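Worksheet: the structure to be examined is printed underneath.
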Amino acid sequence: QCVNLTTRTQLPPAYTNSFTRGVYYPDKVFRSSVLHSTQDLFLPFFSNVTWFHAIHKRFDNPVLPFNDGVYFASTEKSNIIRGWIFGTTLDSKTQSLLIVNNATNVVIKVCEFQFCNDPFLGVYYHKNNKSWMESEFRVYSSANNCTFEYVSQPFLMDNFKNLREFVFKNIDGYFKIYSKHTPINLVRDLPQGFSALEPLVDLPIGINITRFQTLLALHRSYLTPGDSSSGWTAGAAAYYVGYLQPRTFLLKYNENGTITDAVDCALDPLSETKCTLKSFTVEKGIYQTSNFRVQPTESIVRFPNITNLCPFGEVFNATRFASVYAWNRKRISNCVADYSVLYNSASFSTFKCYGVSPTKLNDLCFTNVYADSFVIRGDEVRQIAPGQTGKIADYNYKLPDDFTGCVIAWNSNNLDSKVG
Amino acid sequence: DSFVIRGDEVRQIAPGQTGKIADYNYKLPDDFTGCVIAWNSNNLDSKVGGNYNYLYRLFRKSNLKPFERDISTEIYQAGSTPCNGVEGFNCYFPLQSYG
Amino acid sequence: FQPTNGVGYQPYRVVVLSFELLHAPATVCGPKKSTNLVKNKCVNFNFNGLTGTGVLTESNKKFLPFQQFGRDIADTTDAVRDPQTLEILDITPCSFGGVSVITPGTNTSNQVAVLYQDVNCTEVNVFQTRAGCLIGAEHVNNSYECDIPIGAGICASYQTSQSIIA
Amino acid sequence: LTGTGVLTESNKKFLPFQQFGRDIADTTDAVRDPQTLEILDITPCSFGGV
Amino acid sequence: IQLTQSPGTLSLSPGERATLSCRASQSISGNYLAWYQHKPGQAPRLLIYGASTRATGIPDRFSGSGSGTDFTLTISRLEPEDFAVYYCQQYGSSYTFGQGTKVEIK
Amino acid sequence: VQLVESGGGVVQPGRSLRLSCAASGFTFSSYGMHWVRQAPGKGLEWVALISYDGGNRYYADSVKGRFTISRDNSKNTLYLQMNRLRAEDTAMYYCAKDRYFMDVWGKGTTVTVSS
Ligand SMILES: *[C@@H]1O[C@H](CO)[C@@H](O[C@@H]2O[C@H](CO)[C@@H](O)[C@H](O)[C@H]2NC(C)=O)[C@H](O)[C@H]1NC(C)=O
Ligand SMILES: *[C@@H]1O[C@H](CO)[C@@H](O)[C@H](O)[C@H]1NC(C)=O
Ligand SMILES: *[C@@H]1O[C@H](CO)[C@@H](O)[C@H](O)[C@H]1NC(C)=O
Ligand SMILES: *[C@@H]1O[C@H](CO)[C@@H](O)[C@H](O)[C@H]1NC(C)=O
Ligand SMILES: *[C@@H]1O[C@H](CO)[C@@H](O)[C@H](O)[C@H]1NC(C)=O
Ligand SMILES: *[C@@H]1O[C@H](CO)[C@@H](O)[C@H](O)[C@H]1NC(C)=O
Ligand SMILES: *[C@@H]1O[C@H](CO)[C@@H](O)[C@H](O)[C@H]1NC(C)=O
């Protein structure tokens, strides 16, 4: 159930260029004979994608990242690749996503799985039911914390006569999948051309994903030795992995409503021109498309090299306070203060700021700060605000309408109350 | 989304609010489209000796993103010396219990 | 102010902090360390709370002992006095300009030339003209009739094996 | 999704995952009936100057 | 396949090195040879498989060697918990066990 | 990962006894299951094995014709039917899961063949 598989045939990873591949309908809207520009996570044109082989005993199935998305394409003839795995650590300590394809059905689970190294689906014969079953317990050992399950029709269906391209995304709470099946006769690498991927599902798993791995099948027909890193043979099935990025595309639509072409606006200045003119044809001439701007490299922070703390302690933790009609004023100057600690302190029942927020207050310099302090009762606290009326705001302490500062108050019944 | 807070913290469940709950426990986006419902549960969620089963995050290195949940129980390193999972000076437990 | 008073009638200690941004040396700052200053480079600067993006260079502008900041016609900052060393530094906004693409029609060729307007061929087969930095067009001594106008007497066309020439 | 217009039969072949169509102005061009999966065109009701 | 273990009884003390042997009447296929530990009143516990592969949780003082008809289990520095009966087993042609070696305290 | 045997006790020579093994905590239907016995103060003796799917069975030479091993993958149980018992069959019978070798062992059921 957890056998290892450590055949040792080392070959370097290959790279290929994705000429025009990975385009998918961003929304479920119909468009015809129109050019539409949209920004979304796409596979840039002529992108540097890795290449992995499974030909004989060379197997390539490492754990790869899932930074923002994946364009997964597979040239197959025997459906050797059965599914994928998604997660952060791929062990029982965290939740993980699983996608596998049984004959004429799909199994999707979000459990805390404990995958063994070099997993895979096993195929054998059962001698009852008279049919070669496909038990999946080689992939994962245990399944804890299951929350989601789902079954549907095959995602993958029938040298390489067919091409299956997939697009995976991990948007806020939805795992979105776009797929396409294209027949081709090319056997070496990706066929240059164009083909759009139609969406398939959008699973609301709502988890965090950073790594992913692929699942393949093995052939042990001609003979079967004991379970070990041997006795397995993999037919010719290779796959390419590409990471998506936020990109602005200009999409074309035909009469039918299919895409059939597109343009990556940041590929080259000619693409910038095409996107600017909202056309795939550019007439002879000069066009203004963008603006060159040199960006800063680093920040420069300069302040006087002085060292002193503002005496907020003798203002807030003062032994006695003043009456509101004779409210005391303290002028704070020539010092450095941390308003973050003041805001952090939960001794205050009222902490309202105007024209500036306290979180963005410990990085702004002022020439002078005035600290007015007094004592009022509960229902009068609301009168200490710009544009308020009452006995206190009219006759005792009035705030301007352009006030820039914070109003802080706290219940002092334990200190400012007498039994009599 | 359902949870339990105290009275004076109810006002913090709103777009563009600040506080221990909105920063470290439950943050609402500014483009929020929905309703906030609350009711006094003193008859159900209070114990004569105090109900200490409802907790809240008191310390956190930064504010939560909208609709983010933080259930970590790591020791909050308040100072410069690492804590190595040891509570004490400048090493606080990030969760506090309501009375 | 009795202990048995209602909360609305209990005493509360109020502290009102008011901040004033007098155009003057800002002394009360919040707990933030300064950094070193880099000259002749595009940087995002912060001088006594005044922020912006630009190139900081040496200047010969004689600020008076009481003057800390300079301003331009648009009321934007022209120069500042370094709060640590009392020298005057000019603030020059970082180089920028429009980007134009000079191309023959797509019915002929997909090769294009890019003109960076009103910039020198520094920050960016490179031909410097008074219209900006022209990259991708070959400079040809032979004159011809203007085809695709660029400016300042320079025109471009698609000719010979074929390429864009200026 | 609400609006005013004349609902007619259409020959616009929406894909199985597509539910709504849109025009150049981003207004709704056609909809798929949620009960019977057919595509109906939406033509704004006749108007004009007097 | 008959497995003959030797010696019948081994008397040692903690800290010493123990060598246990297993001989098969026929060559073991695929090095399919396993070792098991049994304490009184307890079920057996896997120690070694594949002639040389340590089972999960087994400390590194246990090591297996040998091939063909001749196999050895070595305990490099005996601990008090290591005093027990040890059985070898082949699983390449049916499933047969040795008669056991008792490791006792001298 | 737990095996609990049942059905032990005294049985007169010549009569029959059926042992059962209840499994939980693992994918029972994917593992072969063995029976092993141990006479008092003597060594381990393999008795029988059944494949994960119940298609293949094998028995020790000393019990061929008399013992039958079976399993029920829907109920996570393995059974050992012991017919025509002899006094020399008295032993503790262990239920054990194949990993091949056996890596999970039950506590065993004591079977005494006596009058
Ligand atoms: C998803 O998980 C990854 C790693 O498991 C998180 O990345 C970490 O984010 C914290 C944020 O404070 C950093 O301090 C760590 O250094 C990051 N890890 C690494 C390896 O760099 C990521 O933040 C998680 N996503 C969410 C939304 O919490
Ligand atoms: C792709 O990467 C390889 C090295 O991994 C590099 O040699 C090659 O030039 C790259 N190609 C592109 C188009 O980035
Ligand atoms: C996940 O399993 C653990 C057992 O380790 C359990 O404590 C936890 O409550 C489970 N998760 C949920 C959401 O029930
Ligand atoms: C799609 O285009 C083909 C020819 O390009 C045409 O025959 C077909 O009818 C079109 N589809 C629809 C739904 O009109
Ligand atoms: C390109 O121009 C020629 C005439 O100069 C014209 O016949 C041809 O149709 C044009 N190409 C396209 C695609 O229209
Ligand atoms: C570009 O900079 C050089 C200095 O290296 C100067 O000689 C030349 O005149 C500058 N050209 C323009 C167009 O600014
Ligand atoms: C143009 O001619 C002058 C002298 O005749 C020569 O120095 C210069 O390099 C020529 N320019 C080109 C682009 O050939």
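Swiss-Prot numbering applies to chain B: residues 398-496, in that order.
The way this entry was determined, per its header, is electron microscopy, 4.2 Å.
Cβ atoms here come from the backbone N, Cα and C positions, even for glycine.
Copied from Swiss-Prot, the annotated features are:
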type: MUTAGEN; residues: B:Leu452 to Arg; note: Increased resistance to neutralizing antibodies. Decreases HLA binding to NF9 epitope. Increased binding affinity to human ACE2
type: MUTAGEN; residues: B:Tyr453 to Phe; note: Decreased HLA binding to NF9 epitope. Increased binding affinity to human ACE2
type: MUTAGEN; residues: B:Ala475 to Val; note: Increased resistance to neutralizing antibodies
type: MUTAGEN; residues: B:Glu484 to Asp; note: Increased replication in human TMEM106B overexpressing cells
type: MUTAGEN; residues: B:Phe490 to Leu; note: Increased resistance to neutralizing antibodies and human covalescent sera neutralization
type: VARIANT; residues: B:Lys417 to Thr; note: In strain: Gamma/P.1
type: VARIANT; residues: B:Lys417 to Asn; note: In strain: Beta/B.1.351, Omicron/BA.1, Omicron/BA.2, Omicron/BA.2.12.1, Omicron/BA.2.75, Omicron/BA.4, Omicron/BA.5, Omicron/BQ.1.1, Omicron/XBB.1.5, Omicron/EG.5.1; May enhance affinity to human ACE2 receptor
type: VARIANT; residues: B:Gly446 to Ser; note: In strain: Omicron/BA.1, Omicron/BA.2.75, Omicron/XBB.1.5, Omicron/EG.5.1
type: VARIANT; residues: B:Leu452 to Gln; note: In strain: Omicron/BA.2.12.1
type: VARIANT; residues: B:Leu452 to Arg; note: In strain: Delta/B.1.617.2, Epsilon/B.1.427/B.1.429, Kappa/B.1.617.1, Lambda/C.37, 19B/501Y, Omicron/BA.4, Omicron/BA.5, Omicron/BQ.1.1; Contributes to cellular immunity evasion and increases infectivity
type: VARIANT; residues: B:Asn460 to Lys; note: In strain: Omicron/BA.2.75, Omicron/BQ.1.1, Omicron/XBB.1.5, Omicron/EG.5.1
type: VARIANT; residues: B:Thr478 to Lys; note: In strain: Delta/B.1.617.2, Omicron/BA.1, Omicron/BA.2, Omicron/BA.2.12.1, Omicron/BA.2.75, Omicron/BA.4, Omicron/BA.5, Omicron/BQ.1.1, Omicron/XBB.1.5, Omicron/EG.5.1
type: VARIANT; residues: B:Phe486 to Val; note: In strain: Omicron/BA.4, Omicron/BA.5, Omicron/BQ.1.1
Filtered B:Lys417, B:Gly446, B:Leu452, B:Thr478, B:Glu484, B:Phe486 - recorded positions with C-beta under 8 A from chain F:
none
These are the recorded positions: B:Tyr453, B:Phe486. Which one scores highest on other Cβ atoms within 10 Å?
B:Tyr453
Which residues of the same chain, at least 6 positions away in sequence, have a Cβ lying under 8 Å from the Cβ of B:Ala475 (mutagenesis position)?
B:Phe456, B:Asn487, B:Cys488, B:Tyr489
Please tell me which one of the variant positions listed here (B:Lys417, B:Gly446, B:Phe486) sits closest to B:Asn460 (variant position), measuring Cα to Cα?
B:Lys417
Within 10 Å of B:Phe490 (mutagenesis position), Cα to Cα, which of the recorded positions B:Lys417, B:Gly446, B:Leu452, B:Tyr453, B:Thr478 are there?
none
Candidate nearest B:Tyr453 (mutagenesis position) in space, where candidates are the recorded positions B:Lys417, B:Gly446, B:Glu484 and distance is Cα-Cα:
B:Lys417
Secondary structure of B:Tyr453 (mutagenesis position) (DSSP, helix/strand/coil):
strand
Could you tell me the C-alpha distance between B:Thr478 (variant position) and B:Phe486 (variant position) in angstrom, no decimals?
10
Could you check which of the recorded positions B:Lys417, B:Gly446, B:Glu484 is the closest Cα neighbour of B:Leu452 (mutagenesis position)?
B:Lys417
In whole Å, how far does the CA atom of B:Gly446 (variant position) lie from that of B:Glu484 (mutagenesis position)?
26
Quick one: pull the CA-CA distance for B:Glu484 (mutagenesis position) versus B:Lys417 (variant position), whole Å only.
21
To the nearest whole angstrom, state the Cα distance for the pair B:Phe486 (variant position) and B:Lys417 (variant position).
21
Test of understanding: give the count of other CB atoms lying within 10 angstroms of the CB of B:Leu452 (mutagenesis position).
15
Under 8 Å between C-beta atoms and at least six apart in sequence, can you list the same-chain neighbours of B:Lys417 (variant position), or say none if there are none?
B:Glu406, B:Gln409, B:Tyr453, B:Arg454, B:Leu455
What three-state class does DSSP give B:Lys417 (variant position)?
helix
